[PDB]
Protein chains: 2
Amino acid sequence: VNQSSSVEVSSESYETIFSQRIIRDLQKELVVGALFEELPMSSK
Amino acid sequence: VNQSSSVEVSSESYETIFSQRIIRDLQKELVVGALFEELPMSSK
């Protein structure tokens, strides 16, 4: 916790900027969900 | 944590509000140091 200071912080939690920015990885590409055309069935 | 259901924050630190209010306990009262008077010496 940066203890070389003579007046250190309580816990590391006050030494961070919890940033709520949500990032995600590149993510699989979806190819065949929609290549195909759709038959609007209206019955079973 | 609070994994109760579906979607979870990440960690406790992301389920908490980190205040910066600072508190001190009852401390101790200082009685002696100030009771007496000073002889403004200007020399050894």
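Shown for chain A, in order and in Swiss-Prot numbering: 161-204.
Each Cβ is built from the backbone N, Cα and C atoms, and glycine gets one as well.
Quoted from Swiss-Prot, the note on mutagenesis experiment A:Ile183 to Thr is: Confers resistance to Pycsar-mediated defense. DSSP classifies A:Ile183 (mutagenesis position) as coil under the three-state reduction. In sequence order, the list of same-chain residues 6 or more apart from A:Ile183 (mutagenesis position) whose Cβ falls under 8 Å from its Cβ is empty.
Counting Cβ atoms from all protein chains shown, A:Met201 (mutagenesis position) has 6 others lying within 10 Å of its own Cβ. Annotation of the mutagenesis experiment A:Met201 to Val in Swiss-Prot: Confers resistance to Pycsar-mediated defense.
In the three-state DSSP reading, A:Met201 (mutagenesis position) counts as coil.
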